[PDB]
Amino acid sequence: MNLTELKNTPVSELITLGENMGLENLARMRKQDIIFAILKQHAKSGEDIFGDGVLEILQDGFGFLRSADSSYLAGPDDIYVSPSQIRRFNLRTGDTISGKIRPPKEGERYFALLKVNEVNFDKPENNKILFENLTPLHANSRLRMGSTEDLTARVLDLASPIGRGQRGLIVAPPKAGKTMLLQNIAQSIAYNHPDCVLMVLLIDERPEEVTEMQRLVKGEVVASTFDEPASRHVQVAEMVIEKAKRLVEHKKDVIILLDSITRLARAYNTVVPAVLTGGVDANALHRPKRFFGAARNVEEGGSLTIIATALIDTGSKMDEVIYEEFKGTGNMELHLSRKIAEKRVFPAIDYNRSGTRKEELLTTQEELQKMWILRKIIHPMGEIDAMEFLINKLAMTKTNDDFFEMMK
Amino acid sequence: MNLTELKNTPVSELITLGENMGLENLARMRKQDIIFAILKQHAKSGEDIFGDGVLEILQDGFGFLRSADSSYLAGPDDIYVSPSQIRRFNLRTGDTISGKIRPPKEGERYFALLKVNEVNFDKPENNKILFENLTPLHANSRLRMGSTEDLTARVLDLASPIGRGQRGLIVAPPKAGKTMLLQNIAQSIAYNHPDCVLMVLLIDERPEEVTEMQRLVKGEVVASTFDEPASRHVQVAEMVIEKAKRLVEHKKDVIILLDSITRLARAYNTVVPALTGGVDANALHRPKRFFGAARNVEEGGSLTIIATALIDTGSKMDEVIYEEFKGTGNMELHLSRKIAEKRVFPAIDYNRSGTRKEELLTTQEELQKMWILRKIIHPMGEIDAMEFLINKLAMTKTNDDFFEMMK
């Protein structure tokens, strides 16, 4: 029928749909093979089968539209794209392609891209590269964040203002509420900034954790699991980052929530051809540094913002090295405290250690001053005292109300 | 059309430019690829293709004139330079070369240097190497630094004078406005010292930070970013210093502002054939070489370098690196997080800054005047001392302060 919509339907529903086309039980096949079976069998109707996907040009010259719902895991129901088709449109990997598709003829292995309708959500023949846009100081247009969840959005909004195009780093030790923190931001963004394109990208995740994130986030959730090869971790991050740059080349504001730059860097360490610094090849740290390095606010419009957690206190040398190597790359950083989290104060933020560069570019003169006053007062305070002090006081109400009335 | 004018034009403009020449749309290719296309299609006529670049001579004997607007990153529209050209003119890497360029003959990859017009800004057949020029202190001939921004420059000017030839170290903890300082310093060099060649070298930087600087400096701003490799950090750096020597080699005053000598040092540490805290003794050699180059050249010209040394990064190596540079310098500016945390902006902790042979950079009148100031702040603590200096400077400018304030 319509490719994307099929892959978005529960397996069971697909099997019944499959049986009901006289296709003998294939309940024991992978969702994907089923989808393929259902396409090939529903090739009694020219002009119907639509297809969409993100393009990965393989070096032979041809590519594949791959789908975001399998976290771009190459599969039988990917859609071949011809080298000519790539040259006629100036296609480039990362490109989001829609159109019509056609069953393989005698001798092929894949449905093929028959007609290009949309490229990047724009006219297939209508755009200059990420690599050449002037990178202003990620900070003109803020992204602000009566419940308790809002407590995080709110503590966060005082410690570490994020702006369209920030390169943020959440430094988190284990069991320090980093996921909730991430989800809180994903929620904050969906609800406050629908205009921004949201992608959450999960690197070496526990499978169940994926389905959870997958269910809360309004936006693209691509993940790979500790199940899968480093290659596969690398595949996922590469495809995402590229789609990302295409969207930006169109003046869109994309946002990537990267869970675990550090795990990504672990991947590149084992996929990159072998100078050691504590386990990690220096040469490896390149591609990651690239990935984060892309975050930027574009002068001609659009924004690529990236927030990535960096794991710490895991008692692994390499995790520690990777952190040190990113120290300074970012322009917003938010520290989580094991201490605060051992004690159960939840937004677990180290206000004294977090903050962003060029805040003045992301706040009003009124806001900063107010922030600066709050800061004067939290400096001497201890990690834990500092969070509690800020919550009990935020507990009064909202954010402006907080201060305006606190001044008595 | 004109290579370098071609390099200094905005992509969109180059796009509309190439499209006119009936070039089928290129927006999707790299600034340098677009430039090459535009150059290729401009294959007719023949005497209207001029090139310039800094020369990099690879060991195989040949070289490329590489472009400063790319921070000398090997790319397509690099110009090929032949051994025979290298040898007929006794060219050396660093050498800034101008002339006509010809497209690639079929089988070739690059436009080629057709005719050498100018070398290092001089007649191609017109200099003793930097490495054998007498190296005075440079205490001689000073580089001095109405509105509130001069407060920085004027504090700098009393705390730690800089001379044509200084080998200054700026010691900077994080968030102590070490960048503003640099930008201040550069602005002060452009307005006051237009005659001196200004080179701003950014080592391991954030892209956005690069484009800021590139937009304030009046001079050459060469930068590698953190997405590039150690090799590239090293490259940019080594290409910069050489271009500086060849220019001192012609009696010019050159000032390099080096943001993080310490990053440069990280670069060398990974790139160098393989410890004291993660850092191999052997690596620092070149960094020191680079820093070591600063000098007032007796036979004319001078190479001055001011570099930041990052500190309090909680990184062992950053720490050992600063260690290894102590005493290599002849001016230092210390920045203090304290003064910073309290929103004072100059940062400089007076009592720990200073330059050597001040007497050579300062008339006897002024020297004494500074000694008194010094006697007075000495007991004061950091914060105090800056705040004291900023109120008392805020009343006026340079000389016109001391006079009256004394009675």
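Numbering of chain B is taken from Swiss-Prot, so the residues present carry the numbers 1-126, 129-147, 152-280, 285-417, in order.
Each Cβ is built from the backbone N, Cα and C atoms, and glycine gets one as well.
Per Swiss-Prot, the feature ATP binding site maps to B:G169, B:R170, B:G171, B:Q172, B:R173, B:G174, B:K181, B:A182, B:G183, B:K184, B:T185, B:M186, B:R212. Annotation source Swiss-Prot lists domain 'Rho RNA-BD' at B:48-123, citing sequence analysis. Swiss-Prot lists B:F62 to L or A among its mutagenesis entries, and the accompanying note reads: Defective for RNA-binding. In Swiss-Prot, a published mutagenesis experiment is listed as B:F64 to L or A, annotated Defective for RNA-binding. Swiss-Prot documents B:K181 to Q as a published mutagenesis change and attaches the note Partial loss of ATPase, helicase and termination activity. For the mutagenesis experiment B:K184 to Q, the note given by Swiss-Prot reads: Improves ATPase and helicase activity but reduced termination activity. Among the mutagenesis experiments that Swiss-Prot reports, B:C202 to G or S is described with the note: Does not affect the kinetics of ATP hydrolysis and inhibition by bicyclomycin. Quoting Swiss-Prot on the mutagenesis of B:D265 to N: Loss of ATPase activity, helicase and termination activity.
Annotated features, which come from Swiss-Prot, shown on the structure.
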| residue | record | DSSP (3 states) |
| --- | --- | --- |
| B:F62 | mutagenesis position | coil |
| B:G169 | ATP binding site | strand |
| B:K181 | mutagenesis position | coil |
| B:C202 | mutagenesis position | coil |
| B:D265 | mutagenesis position | strand |
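Each of the binding-site residues B:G169, B:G171, B:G183 was scored by other CB atoms within 10 A of its CB, and the lowest score goes to B:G183. For chain A, the nearby recorded positions by a Cβ gap under 8 A, listed in sequence order, are B:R212, drawn from B:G169, B:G171, B:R173, B:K184, B:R212. Note on proximity: of the mutagenesis positions B:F64, B:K181, B:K184, B:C202, B:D265, the one nearest B:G171 (ATP binding site) is B:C202, by Cα distance.
Across the domain 'Rho RNA-BD' (B:48-123), DSSP assigns 9 helix, 33 strand, 34 coil. When other Cβ atoms within 10 Å of the Cβ of B:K184 (mutagenesis position) are tallied across all protein chains shown, the result is 23. The Cβ neighbour count for B:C202 (mutagenesis position), using a 10 Å radius over every protein chain in view, is 18.
When Cβ atoms from all protein chains are considered, those within 10 Å of B:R212 (ATP binding site) total 25, not counting its own. Residues within less than 8 Å, Cβ to Cβ, of B:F62 (mutagenesis position) and separated from it by at least 6 positions along the same chain comprise B:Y80, B:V81, B:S82, B:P83, B:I86. When the alpha carbons of B:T185 (ATP binding site) and B:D265 (mutagenesis position) are compared, the span between them is 8 angstrom. If you draw a 10 Å sphere around the CB of B:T185 (ATP binding site), it holds 18 other CB atoms from the protein chains shown.
Taking the C-alpha atom of B:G169 (ATP binding site) as reference, the shortest distance to any of the mutagenesis positions B:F64, B:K181, B:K184, B:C202 belongs to B:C202. The record assigns B:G169, B:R170, B:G171, B:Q172, B:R173, B:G174, B:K181, B:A182, B:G183, B:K184, B:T185, B:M186, B:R212 to the ATP site; their largest pairwise CA distance measures 30 Å. Using a 10 Å Cβ-Cβ cutoff, B:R173 (ATP binding site) registers 24 neighbours.
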